Amino acid sequence: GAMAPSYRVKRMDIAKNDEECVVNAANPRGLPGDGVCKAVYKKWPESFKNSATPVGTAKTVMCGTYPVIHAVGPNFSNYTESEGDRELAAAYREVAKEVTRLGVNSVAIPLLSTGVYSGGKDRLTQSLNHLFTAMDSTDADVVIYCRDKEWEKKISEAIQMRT
Ligand SMILES: NC(=O)c1ccccc1O
Ligand SMILES: NC(=O)c1ccccc1O
Ligand SMILES: [Cl-]
Ligand SMILES: [Cl-]
Ligand SMILES: [Cl-]
């Protein structure tokens with residue numbers, strides 16, 4: 001575990017992270033995808049061997065010895081708000097199990113279901129709160145990656161508020 005487990009946020013490409021493993025915002029079929037998923041495919045293409053996994057789950061594939069945790073958030077275009085909320089919470093609980101199993105001291109994580117899978121809604125708070133619910137009981141250093149300057153400030157505020 002980390003000596004003093006923390007949350008941090010950085011506004012940069014998750015493919016350039018400084019952590020011991022990465023969470024991919026994957027699609028269920030293990031396809032190259034868009035946004036985070038396409039950056040992860042360019043950086044760690046070997047980790048897409050048999051990465052397909054259902055919505056609400058996470059499947060880890062090694063790229064060399066570097067673990068890529070493929071986490072499948074729901075597409076809110078297809079799910080009801082209620083069922084989508086349930087699957088989004090479940091994906092993050094499976095990420096926490098994988099981070100724990102791997103015995104890593106740090107993890108790079110995007111906000112699941114906030115891009116193409118958001119169904120055109122702002123889900124920063126919804127996705128971040130499910131991330132905290134899952135990861136608060138883990139002792140890894142968590143580093144959240146985002147692109148938007150206003151999202152960086154809002155994620156930083158939410159982290160700082162809890163202390
Ligand atoms: N400003 C950027 O280029 C950037 C920042 C965060 C994530 C992906 C990116 O391409
Ligand atoms: N490559 C990225 O990390 C990125 C790309 C799109 C949106 C958010 C992100 O953090
Ligand atoms: Cl960058
Ligand atoms: Cl997304
Ligand atoms: Cl963002």
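Just so you know, the numbers here start at 1 and follow the chain as drawn.
Technique stated in the header: X-ray crystallography, 1.5 Å.
Note that Cβ sites are derived from N, Cα and C of the backbone, with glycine treated the same way.
Other Cβ atoms within 10 Å of the Cβ of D13 (mutagenesis position), summed over all protein chains shown, number 13. Annotation of the mutagenesis experiment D13 to A (Swiss-Prot position 1343) in Swiss-Prot: Partial loss of ADP-ribose 1'' phosphate phosphatase activity.
Per Swiss-Prot, the feature ADP-D-ribose binding site maps to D13, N27, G35, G115, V116, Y117; the stated evidence is experimental evidence.
Packing around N27 (mutagenesis position) is summarised by its Cβ count: 21 other Cβ atoms lie within 10 angstroms of its Cβ, all protein chains included. For the mutagenesis of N27 to A (Swiss-Prot position 1357), Swiss-Prot gives this note: Partial loss of mono-ADP-ribosylhydrolase activity; complete loss of ADP-ribose 1'' phosphate phosphatase activity. The structure shown keeps the original residue.
Mutagenesis annotation in Swiss-Prot: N27 to R or Y (Swiss-Prot position 1357), described as Almost complete loss of mono-ADP-ribosylhydrolase activity; the structure shown retains the original residue. DSSP assigns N27 (mutagenesis position) to coil, not to a helix or a strand.
Swiss-Prot lists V36 to E or F (Swiss-Prot position 1366) among its mutagenesis entries, and the accompanying note reads: Almost complete loss of mono-ADP-ribosylhydrolase activity. According to its DSSP assignment, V36 (mutagenesis position) is helical. Taking a C-beta cut-off of under 8 Å and a sequence gap of six or more, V36 (mutagenesis position) has these contacts in its own chain: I14, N24, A25, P110, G115, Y145.
For the published mutagenesis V36 to A (Swiss-Prot position 1366), Swiss-Prot gives the following note: Partial loss of mono-ADP-ribosylhydrolase activity.
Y117 to V or W (Swiss-Prot position 1447) appears in Swiss-Prot as a published mutagenesis result, with the remark: Almost complete loss of mono-ADP-ribosylhydrolase activity. DSSP assigns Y117 (mutagenesis position) to a helical segment in the three-state reduction.
Listed in sequence order, the residues of the same chain lying 6 or more apart from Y117 (mutagenesis position) and placing their CB within less than 8 Å of its CB are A25, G73, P74, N75, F76, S77. According to Swiss-Prot, the mutagenesis experiment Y117 to A (Swiss-Prot position 1447) carries the following note: Partial loss of mono-ADP-ribosylhydrolase activity; complete loss of ADP-ribose 1'' phosphate phosphatase activity.
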Alpha-carbon spacing, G35 (ADP-D-ribose binding site) to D13 (mutagenesis position), which is rounded to whole Å: 10
Residues among the recorded positions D13, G115, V116, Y117 that border ligand 1 - Cβ under 6 angstroms, in sequence order: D13
Nearest-integer angstrom distance between the alpha carbons (Cα) of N27 (mutagenesis position) and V116 (ADP-D-ribose binding site): 11
Integer Cα-Cα distance in angstrom, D13 (mutagenesis position) to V116 (ADP-D-ribose binding site): 17
Sequence-distant neighbours of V116 (ADP-D-ribose binding site) in its chain (C-beta under 8 A, six or more apart): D34, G35, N75
Helix, strand or coil at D13 (mutagenesis position) [DSSP, three-state]: coil
